[PDB]
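K.L.:
Below is the structure I would like to discuss, written out as C-alpha cells.
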Amino acid sequence: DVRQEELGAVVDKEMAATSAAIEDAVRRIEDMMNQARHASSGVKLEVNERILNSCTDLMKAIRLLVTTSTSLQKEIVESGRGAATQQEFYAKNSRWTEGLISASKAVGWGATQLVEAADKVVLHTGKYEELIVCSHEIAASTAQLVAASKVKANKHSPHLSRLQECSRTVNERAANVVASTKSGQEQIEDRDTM
C-alpha cells in the first residue's frame, strides 16, 4: 500500500514504466516480423505479418494515448496545485492518484499480455482466439486509464478532448487487430481445404 506522501513519485514512475512497456511491446512485435519469416512461410506467414502489423499500429496508438494521459495529468496538477508541490497535490488527491497508478499498471500488463499472445500464435502453437481477447482487454484498460485521468479534469489542455479522441483511435485499432486476425484465420483454413 503506497504511502500517501510518496504517491507523486510512484505515479510518475508508473506512467514512465507503462510507456517503456509499450515501447518494449512495439520492439518485440516488430522483431517477430523477422522471426516469423523463419518459423513459417506461405499464406500463414503473410497473414501473420499482417496481424503483427495491426498489433504494432495498435501499440503505437496506445503509446500516444498514454503520453497524452500523462500530459493531461500534469496539466491538472499544474493548474490545481497552486502554492503546493506536485507531491502535495497528489497526496491531497490521493484517491485520484491511486486510480491513475492502478489504471496505468493495468495498461502495462495489458501490453505484456498482448505481446505474449501474439508470440504464442505466430511463433508457436497458441490460439488466435487468445490474441483477440487480449486485444479487447488492452482496449478496456486504456479506456479505464482515460476515465481515471478524466475524473479531476475538465474541458482543458493538453486537451481532455485529445485524450478522448486517442481512446477512440485505440478502440478502432483494437477492432482492426480483431478483423485482421479473423480475416487471416479464414484465409489460412481456406487455402488448405481445396
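Following Swiss-Prot, chain A residues are numbered 773-966, in order.
Backbone N, Cα and C define each Cβ position, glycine as well.
According to Swiss-Prot, the protein carries these features:
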type	residues	note
MUTAGEN	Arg867 to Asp	Reduced acting binding
MUTAGEN	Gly871 to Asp	Reduced acting binding
MUTAGEN	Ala875 to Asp	Reduced acting binding
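Each of these features: where is it, how hidden is it, and who are its neighbours?
P.N.:
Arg867 (mutagenesis position) falls within a helical segment according to DSSP.
Following the DSSP three-state reduction, the secondary structure of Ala875 (mutagenesis position) is helix. There are 21 other Cβ atoms within 10 Å of the Cβ belonging to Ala875 (mutagenesis position).
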K.L.:
Counting other Cβ atoms within 10 Å, pick out the least crowded of the mutagenesis positions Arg867, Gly871.
P.N.:
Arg867
